[PDB]
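J.: The structure's right below; bear with me while I get my questions together.
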Amino acid sequence: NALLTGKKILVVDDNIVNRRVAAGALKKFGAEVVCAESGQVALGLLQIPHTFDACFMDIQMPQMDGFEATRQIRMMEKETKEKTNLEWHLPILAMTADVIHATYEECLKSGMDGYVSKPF
Amino acid sequence: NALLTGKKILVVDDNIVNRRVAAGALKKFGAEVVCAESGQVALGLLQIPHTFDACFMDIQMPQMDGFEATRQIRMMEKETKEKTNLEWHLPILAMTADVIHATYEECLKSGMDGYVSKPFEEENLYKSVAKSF
Ligand SMILES: [K+]
Ligand SMILES: [K+]
């Protein structure tokens with residue numbers, strides 16, 4: 001509960017800056033981190049059984065986005081449930097930062113002066 | 001005498017709940033509020049010269065979104081500056097909540113267990129230096 005020692009985290013992101021920064025953040029608390037740059041690579045790493053304890057899922061990726069990739073992880077797990085009678089549920093947290101920042105850049109680009117924080 | 005007393009706010013939003021909430025809230029601070037359901041209505045209300053002190057701009061609207069409408073509010077001001085030399089710069093604040101809500105609803109629908117709001121900050125950020133050749 002204080003450190004991530006003994007945990008293995010999958011970071012999926014198609015931005016090399018995100019992959020490097022997330023991994024260093026998680027490694028500073030002792031996580032073993034594996035990075036994937038695409039949904040296909042992530043699905044290949046998540047063949048059941050795998051040893052990952054949690055996954056950070058970039059929602060915006062070409063060819064397969066994070067929603068699709070998640071849908072297929074859940075299909076993989078449902079298949080395993082049916083054939084092994086054990087329930088696999090990898091924790092998956094979406095990484096949305098790049099949808100929100102892109103949104104803020106179009107606001108500024110269009111000429112808006114700011115935005116409402118925690119808006120109406 | 002309340003905080004926005006004497007101020008007139010244009011709320012542009014195509015969702016009736018936001019219009020009702022934004023306007024009620026702003027009126028409690030003493031603002032006179034006008035609501036618009038579309039960018040075209042907003043552009044019509046912002047004929048220069050106008051009496052609006054601020055504008056809240058829904059970024060996601062059919063037919064004309066808030067970026068477009070903003071883009072044309074700025075052309076109006078630039079045209080005025082060019083032709084009259086008078087400086088108009090309406091304050092425009094983006095309303096982005098419903099884009100974040102939809103994204104968050106899509107995460108749930110796909111099967112994710114949650115989301116990270118704030119991005120990963122890097123540790124030694126202001127610790128970098130400019131090194132000279
Ligand atoms: K991305
Ligand atoms: K909207």
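Just so you know, the numbers here start at 1 and follow the chain as drawn.
Every residue, even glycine, has its Cβ placed from backbone N, Cα and C.
I grabbed these lines from Swiss-Prot:
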BINDING   A:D14, A:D58, A:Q60  Mg(2+) binding site
MUTAGEN   A:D58 to N (Swiss-Prot position 996)  Cytokinin-mediated autophosphorylation but impaired phosphotransfer to an HPt, abolished phosphoprotein phosphatase activity
MUTAGEN   A:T70 to I (Swiss-Prot position 1008)  In cre1-4; slightly reduced sensitivity to cytokinin, and impaired cytokinin repression of several Pi starvation-responses
MUTAGEN   A:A94 to T (Swiss-Prot position 1032)  In cre1-9; impaired cytokinin repression of several Pi starvation-responses
J.: Report the residues of the chain - excluding A:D14, A:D58, A:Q60 - with C-beta within 8 Å of the mean position of the site's C-beta atoms, for the recorded Mg(2+) site, in sequence order.
T.: A:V12, A:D13, A:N15, A:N18, A:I59, A:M61, A:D65, A:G66, A:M95, A:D98
J.: Ligand 1 is in the model; which of the recorded positions A:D58, A:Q60, A:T70, A:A94 have a C-beta less than 6 angstroms from one of its atoms?
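T.: A:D58, A:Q60, by Cβ distance under 6 Å.
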J.: Please tell me which one of the mutagenesis positions listed here (A:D58, A:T70, A:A94) sits closest to A:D14 (Mg(2+) binding site), measuring Cα to Cα?
T.: A:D58
J.: Return only the integer: C-alpha distance in Å from A:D58 (mutagenesis position) to A:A94 (mutagenesis position).
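T.: Cα of A:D58 (mutagenesis position) to Cα of A:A94 (mutagenesis position) measures 6 Å after rounding.
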J.: Relative to the Cβ of A:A94 (mutagenesis position), which residues of the same chain, six or more apart in sequence, are found under 8 Å away?
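T.: Listed in sequence order, they are A:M57, A:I59, A:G66.
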J.: Measure from the Cβ of A:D14 (Mg(2+) binding site) and count the other Cβ atoms within 10 Å, all protein chains considered.
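T.: Its Cβ shell of radius 10 Å holds 19 other Cβ atoms.
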J.: Helix, strand or coil at A:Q60 (Mg(2+) binding site), per DSSP?
T.: coil
J.: Please report the three-state DSSP label of A:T70 (mutagenesis position).
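T.: In three-state terms, A:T70 (mutagenesis position) counts as helix.
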J.: Can you filter A:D14, A:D58, A:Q60, A:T70, A:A94 (the recorded positions) down to those whose Cβ is less than 8 Å from some Cβ in chain B?
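T.: So the ones by chain B are A:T70, A:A94.
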J.: How many whole Å apart are the CA atoms of A:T70 (mutagenesis position) and A:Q60 (Mg(2+) binding site)?
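T.: Approximately 12 Å lies between the Cα of A:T70 (mutagenesis position) and that of A:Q60 (Mg(2+) binding site).
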J.: Considering the recorded positions A:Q60, A:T70, which residue's Cβ sits among the greatest number of other Cβ atoms within 10 Å?
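T.: Going through A:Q60, A:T70 one by one, the largest Cβ count within 10 Å is at A:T70.
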